[PDB]
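Report on the following structure.
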Amino acid sequence: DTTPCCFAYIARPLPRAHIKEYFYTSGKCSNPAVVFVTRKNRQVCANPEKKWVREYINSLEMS
Amino acid sequence: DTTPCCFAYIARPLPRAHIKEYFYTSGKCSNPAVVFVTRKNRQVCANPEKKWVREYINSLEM
Amino acid sequence: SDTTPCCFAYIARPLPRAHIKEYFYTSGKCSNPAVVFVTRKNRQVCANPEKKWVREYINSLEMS
Amino acid sequence: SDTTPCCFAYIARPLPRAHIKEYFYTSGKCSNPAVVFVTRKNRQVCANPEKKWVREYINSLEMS
Amino acid sequence: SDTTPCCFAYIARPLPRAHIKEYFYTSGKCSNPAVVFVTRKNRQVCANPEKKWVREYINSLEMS
Amino acid sequence: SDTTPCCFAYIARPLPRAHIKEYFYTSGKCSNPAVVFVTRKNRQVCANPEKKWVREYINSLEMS
Amino acid sequence: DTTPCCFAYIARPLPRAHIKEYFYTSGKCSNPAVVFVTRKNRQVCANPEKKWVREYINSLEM
Amino acid sequence: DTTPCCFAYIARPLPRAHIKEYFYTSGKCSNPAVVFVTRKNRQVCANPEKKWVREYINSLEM
Amino acid sequence: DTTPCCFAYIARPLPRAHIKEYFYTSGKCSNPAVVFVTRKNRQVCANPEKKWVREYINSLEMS
Amino acid sequence: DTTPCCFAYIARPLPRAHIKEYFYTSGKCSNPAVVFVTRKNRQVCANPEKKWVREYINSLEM
Amino acid sequence: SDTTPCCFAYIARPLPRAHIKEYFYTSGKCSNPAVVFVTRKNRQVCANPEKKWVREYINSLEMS
Amino acid sequence: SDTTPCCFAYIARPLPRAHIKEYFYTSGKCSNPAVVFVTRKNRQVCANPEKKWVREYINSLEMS
Amino acid sequence: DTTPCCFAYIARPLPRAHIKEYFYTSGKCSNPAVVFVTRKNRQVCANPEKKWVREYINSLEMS
Amino acid sequence: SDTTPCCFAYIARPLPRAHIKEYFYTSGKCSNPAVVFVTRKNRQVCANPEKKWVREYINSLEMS
Amino acid sequence: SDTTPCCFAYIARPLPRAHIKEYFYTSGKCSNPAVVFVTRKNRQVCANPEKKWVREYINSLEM
Amino acid sequence: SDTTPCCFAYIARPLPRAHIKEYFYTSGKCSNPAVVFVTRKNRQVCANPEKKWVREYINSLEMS
Amino acid sequence: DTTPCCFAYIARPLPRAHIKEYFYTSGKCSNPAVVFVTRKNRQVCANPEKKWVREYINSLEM
Amino acid sequence: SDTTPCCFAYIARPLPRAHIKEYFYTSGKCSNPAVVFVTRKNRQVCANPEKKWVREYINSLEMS
Amino acid sequence: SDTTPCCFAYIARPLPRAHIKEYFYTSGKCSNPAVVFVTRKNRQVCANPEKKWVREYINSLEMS
Amino acid sequence: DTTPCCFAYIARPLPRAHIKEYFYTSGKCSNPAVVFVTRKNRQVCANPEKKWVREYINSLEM
């Protein structure tokens, strides 16, 4: 199939009450990034090295 | 095949009974914005930083 | 087209409903915010969002 | 062409339908709202929207 | 040219059709509603809408 | 120039066509409808519409 | 050549300082009228029955 | 033929250096008016009752 | 036919080498204006009260 | 019907072999601009203050 | 969705044409340009644009 | 349709000419000016104006 | 030379203060008529059979 | 000048051409149709339409 | 050498006598013999000698 | 003036032209065609057109 | 002085009640003729060879 | 009076000009062509046209 | 879930068609190209594209 | 059945506080790799030859 990637990152932090899923971009991707999924399946990318992203990652996985 | 964005924002808040879905503008464009799509598949963009836009964003998922 | 159409003039009498097929909004960078109706034979008509019949047509067209 | 045509004079007798090719509305910035018909040979004739024959022609022409 | 032509005199004998090139209506601001024919050599002639030959000429020129 | 020229007299002999430059009709308010031809040196000559030679000149001048 | 006639009468009285000459319509005309001609040799029609027209007629010949 | 008239009057007086000739509207039309013609044969309507129109007429005729 | 009018005035002066003819708006119009027509029959509106408009009027008709 | 306008100006000059016609935006417009139309009726906006637009204006009418 | 799909793996055997429904390109900003086919039941399979069989599909799908 | 499309990625390999149907430019408000080609079945592709390949296709297509 | 005639008659009688001279049409004419000339050399046709024309003729010829 | 001049007597010897300046016809109300020439010193001379030299003079004077 | 007046057209209505001042005959070399009357203000009128109305005026004027 | 002047006698000696101010022709109904000259003191004199000196006087007087 | 003569003879006989006197043309004349004078002293010429002239001559002299 | 004066005798001594008031010619039907002078007291005296004094008087009297 | 599944073992006996609901291809980065069927009970099973029965199932599933 | 493996390796080390279990790729695949599993069973691939992977492998098992 298709190996999706993302080359553009959103600027302001996304609301947490809407995030439904969390995963990583593939290793074959040019830029490593984080992909959030909304309650109604909207995907948006973000930069892993930034501070807000890691806190969202830990809060999603600690449940 | 093309990454749409918006560089002009609507002024008066759009009615809620018409909003069907919403998504975000691309990061590579100059201005980040929110795009709503109505029941008749007409797209209109708006500014995320204002209150009614965030209220519409929050209202759809619950 | 590098042109962003706009409208600076509002119609006076309400347009008949049996002809309206579509509707959309003017750009935000426009001088005057307005609503644009499109009839069954692709005729363009301008209207004022603040007026009552405009809200009635907007609500009636979207309830398909 | 940045010219806004308008109407200050209305026709008296209703024009036959076999000649009407298209119709549209005057601009909103116009002094008098009116309807403009265009014939098969692109001759324009003006008419008053408030009259019954004008709305009847609008409804009959816009459908099919 | 800000001049409003009108018609105050009607022809008596039916006009030959092979000469008519265009046709139009008088303005609404006119005293008497009338129809104006123009020949190939730009001669303007007035005509009576109520008569049969005028309506027949109008319909035959606008359909064929 | 608020005068309406007219014609009350008809010529007898047909005028040569190589001299005719233009032609038009008398006004409707006139007592006798007539045709007026104009020569190369802007001399006016009157003629009777009901006779055949007048229609012959009318038809011959209009096809150029 | 052509026998001019007149079927329309002017409404406002014409200024006297402009009138240069005058003549009458032909007898075969539908409506009898008076024809004045100004300094720029343009002819204008007038009604014989009114007083100002006959006074102008009398003033031009004297 | 066609009998021209005038049903709309201009507001600002037209410059004088352009007027070449002038004549009058027909009597049978609803509003009597004055018609000026410029050097490039453009026709413009005017009000006979106004002062500047009569002044232009007098300047052209004398 | 149709009785044209004009409700919008141009800002920058139009080049003179292209103007072919000129006329005035009708008296029945809401705002009196001047209309120029170019060599390719394009019509443009202008404000009579400005100096360049009347100067163009004088330059085209007095030649 | 609709009064088009322009809020964005093109950067690189358009090829002339494609230019078909040109006109101006309405006066009530937010930004005065020049509008070119190509051989297949593609609309392009342009900046009045630069010379290349004036060159196209001069070239199309001559 | 703010995700830009691309292709990092190419299929080897040419796909049958009777199943292909649409075709398009990967985005330019990804590292490797590729061709994307979509089957009638919306299964997407990637292919190499520089290959010979791909060009035949490229020309054949949109033309008639 | 209050959406302003743009393009931020350019294709690498030259496109076949027999498939291009129309062409236009990105808006001036765009971050990067680009040219947009459309295929026979409405597939959109981006390209860089400063290179020769874009002018070759643009000039050859407009010669119609 | 040219032999003038008169084929159309005026209806209302002309004031006498303007008439300076008068003569008759020739006998070979189609319609016999009277021709009045004003002080400013305006030519007018008249009807011999009516009373006002003969009265003016006699009043001018006896003055 | 409400007088209609006529001519009932025709000249015998042909008039010299070097003097003719203008020409016209008698009115239709005239008893006998004739041709009237006008010289440089505004002297009018009558002529017979049925004769050949008279017919030649009109054409020779009217063209160029 | 001088001018020889003649008459080739005869008037229809008899002229009133109160205006006639003098009368004479046309020359013998004339095409048509006629009588010429002259009014109080020197208007000349032609007449037919063989007709009845002329003879009474001729006889009455000389007496 | 219901009198038709004529001429039946022709002069013998050639007349000096320096006195003639105008000229015209005898009427057509006359027995003998002749030419009539008028002197500065308005005396009329007859002459024969068939001789050369009469045409010479006519041409020299009428061309300047 | 001047010697009057006659070159044209009248056709119809002149009425007798008006003739008052008569005399002859000079002998040096081209054609000898008779000249009658009316009661209002206007002269009219006549042909001597005709009978009515001889009748008037004899009737006046007897 | 239809009397034709003539001249059969010419004067011997030249006539003084200070008495001549008017001048004309004898008729063409006359046996001898002559010149006729008229005095201030309306007396006519005959003279020979062939002599110089007569023509000099002619020219001086007609333009003075 | 950035894991790329593969299969290195192919079934021997042809699988019943009435159970297959979907199908896809192995990734290009896979060591062995294969076809993957997915049953109604969400069991994934691989098969060899080179055999005929697999292509028959692919063709029958994508149309009907 | 299907034997999953890995053909792409992550670049930055993943935080350990989320990893709960781990396993190995099959030997028959082209690239041997280690697969980590998060607290909510999200799998991310990594390179066995690298130090951080072995550090997590040894630390979780003790």
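Following Swiss-Prot, chain L residues are numbered 28-91, in order.
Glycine is no exception: its Cβ is also placed from the backbone N, Cα and C atoms.
Neighbour density for L:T31 (mutagenesis position): within 10 A of its CB lie 23 other CB atoms from the protein chains shown. When secondary structure is read from DSSP and collapsed to three states, L:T31 (mutagenesis position) falls in the strand class. Under mutagenesis, Swiss-Prot gives L:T31 to A with this note: Reduced inhibition of activity by tick evasin-4.
The mutagenesis experiment L:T31 to A is recorded by Swiss-Prot, whose note states: No effect on inhibition of activity by tick evasin-4.
For L:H46 (mutagenesis position), the count of additional Cβ atoms within 10 Å of its Cβ stands at 18 [all protein chains shown]. In the three-state DSSP assignment, the secondary structure recorded for L:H46 (mutagenesis position) is helix. For the mutagenesis of L:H46 to A, Swiss-Prot gives this note: No effect on inhibition of activity by tick evasin-4. The structure shown keeps the original residue.
Under the heading of mutagenesis, Swiss-Prot lists L:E49 to A and annotates it as follows: No effect on inhibition of activity by tick evasin-4. Annotation for L:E49 (mutagenesis position): same-chain Cβ neighbours under 8 Å, separated by at least 6 residues, are L:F64, L:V65.
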Q: Sorry to bug you, but what's the C-alpha spacing from L:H46 (mutagenesis position) to L:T31 (mutagenesis position), rounded to the closest Å?
A: 26
Q) So which of these mutagenesis positions, L:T31, L:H46, L:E49, get their C-beta under 8 angstroms from chain J? A) L:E49
Q: Name the mutagenesis positions, out of L:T31, L:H46, L:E49, that lie close to chain B, meaning a Cβ-Cβ distance under 8 Å, keeping sequence order and answering 'none' if none do.
A: L:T31
